[PDB]
Amino acid sequence: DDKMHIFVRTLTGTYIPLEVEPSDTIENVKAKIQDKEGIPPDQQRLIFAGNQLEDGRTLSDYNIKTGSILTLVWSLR
Amino acid sequence: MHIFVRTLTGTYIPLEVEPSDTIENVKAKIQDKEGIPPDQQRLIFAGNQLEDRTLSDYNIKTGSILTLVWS
Amino acid sequence: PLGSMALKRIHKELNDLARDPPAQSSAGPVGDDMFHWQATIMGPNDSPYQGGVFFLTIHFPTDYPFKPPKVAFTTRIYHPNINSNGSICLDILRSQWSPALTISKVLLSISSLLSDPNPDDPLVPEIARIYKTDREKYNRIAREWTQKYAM
């Protein structure tokens, strides 16, 4: 039950809360973002600590912890 | 990289910049997005006013948020 | 559950501030951590800080709102209750903090402290001394500092 609660900041101003695991992949987070907000995964770019979160890597690989805020860019559409 | 400028009203302005860019041509970049002339804008990062140094020395990276003040 | 109990309240407060801000202050996270917020306060008109925009940092404890947040000025200000490190003496930030107190109320209390300082029970003894002995000098110095650091 050691799930961490993180947030996704959009350019609209909202913050989407997500209950995730450290082993969740970036594409899994994008799928959750699509489910909650509708943005297609292939048009999402996630930024955290000045890094573009690449697919296949996990949140733990970027030291994403409870209360982390990931900036979402809705580009290429 | 990509940086974001937030006004006190909450609106966001995304800019495509590089660490070599100084902040006065960044100010000018904000000028032709919503109409604020450079003479009436204050750029603040991490609570410190930015004087027209470059983005690299203030440690501005991708996703960085800068507060815009109409002064 | 870690500190999710605090994060629920923090997100709710952020939503409340975004939907209805006081228009004389603002608050929200500008970084990568929901526990760390930036706030801005407009200087009151009835104070020598009129026209200045003061930036503050808010650090939420992991068990918010049971413990108060750590609020500190980042813009330099000339005030007998705010030291050179930005610490604020409000008596509701460590001693009489109760749940159901919001960040918005903390901002309003800080604005009121800016409007009417507290000579006795000071944080900076010298500024309090000048405030008690010469009001014109204090107001002029505060205006100079507001023009230099908050404008």
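We count from 1, first residue shown onward.
Looks like X-ray crystallography, 3.0 Å, at least that's what the header says.
Using N, Cα and C of the backbone, Cβ positions are placed for all residues, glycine too.
Marked as active site, glycyl thioester intermediate by Swiss-Prot on the basis of sequence analysis: C:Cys89. Under DSSP, C:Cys89 (mutagenesis position) is assigned to coil, being neither helix nor strand in the three-state scheme. The Cβ of C:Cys89 (mutagenesis position) lies under 8 Å from the Cβ of C:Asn81, C:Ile82, C:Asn118, C:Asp121, C:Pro122, C:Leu123, each of which sits 6+ residues away along the same chain.
Here Swiss-Prot notes a mutagenesis experiment, C:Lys67 to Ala or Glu (Swiss-Prot position 63), with the remark: Strongly reduced interaction with CNTO4. DSSP assigns C:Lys67 (mutagenesis position) to coil, not to a helix or a strand.
Every protein chain considered, the tally of other Cβ atoms within 10 Å of the Cβ of C:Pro68 (mutagenesis position) stands at 20. Quoted from Swiss-Prot, the note on the mutagenesis of C:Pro68 to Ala (Swiss-Prot position 64) is: Abolishes histone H3 ubiquitination and decreases interaction with PHF7.
Here the residue is the original one, but Swiss-Prot notes a mutagenesis experiment at this spot, C:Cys89 to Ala (Swiss-Prot position 85): Catalytically inactive. Loss of ability to promote FBXW2-mediated GCM1 ubiquitination. Inhibition of TNF-alpha-induced degradation of NFKBIA.
The Cβ neighbour count for C:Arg94 (mutagenesis position), using a 10 Å radius over every protein chain in view, is 11. Looking at Swiss-Prot, you'll find the mutagenesis C:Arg94 to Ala (Swiss-Prot position 90) noted as follows: Abolishes histone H3 ubiquitination and decreases interaction with PHF7.
In Swiss-Prot, a mutagenesis experiment is listed as C:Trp97 to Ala (Swiss-Prot position 93), annotated with the note Abolishes histone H3 ubiquitination and decreases interaction with PHF7. In this structure, C:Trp97 (mutagenesis position) belongs to neither helix nor strand by DSSP; it is coil. For C:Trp97 (mutagenesis position), applying a Cβ distance below 8 Å and a minimum sequence separation of six or more within one chain yields C:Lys67, C:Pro68.
Quoted from Swiss-Prot, the note on the mutagenesis of C:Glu126 to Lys (Swiss-Prot position 122) is: Abolishes histone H3 ubiquitination. Annotation note: C:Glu126 (mutagenesis position) sits in a helical segment as assigned by DSSP.
What Swiss-Prot says about the mutagenesis result for C:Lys148 to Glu (Swiss-Prot position 144) is this: Abolishes histone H3 ubiquitination. The Cβ of C:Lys148 (mutagenesis position) has 11 other Cβ atoms within 10 Å, all protein chains considered.
Cα separation, C:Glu126 (mutagenesis position) to C:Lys148 (mutagenesis position), rounded: 20 Å. The CA atom of C:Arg94 (mutagenesis position) is located 31 Å away from the CA atom of C:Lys148 (mutagenesis position).
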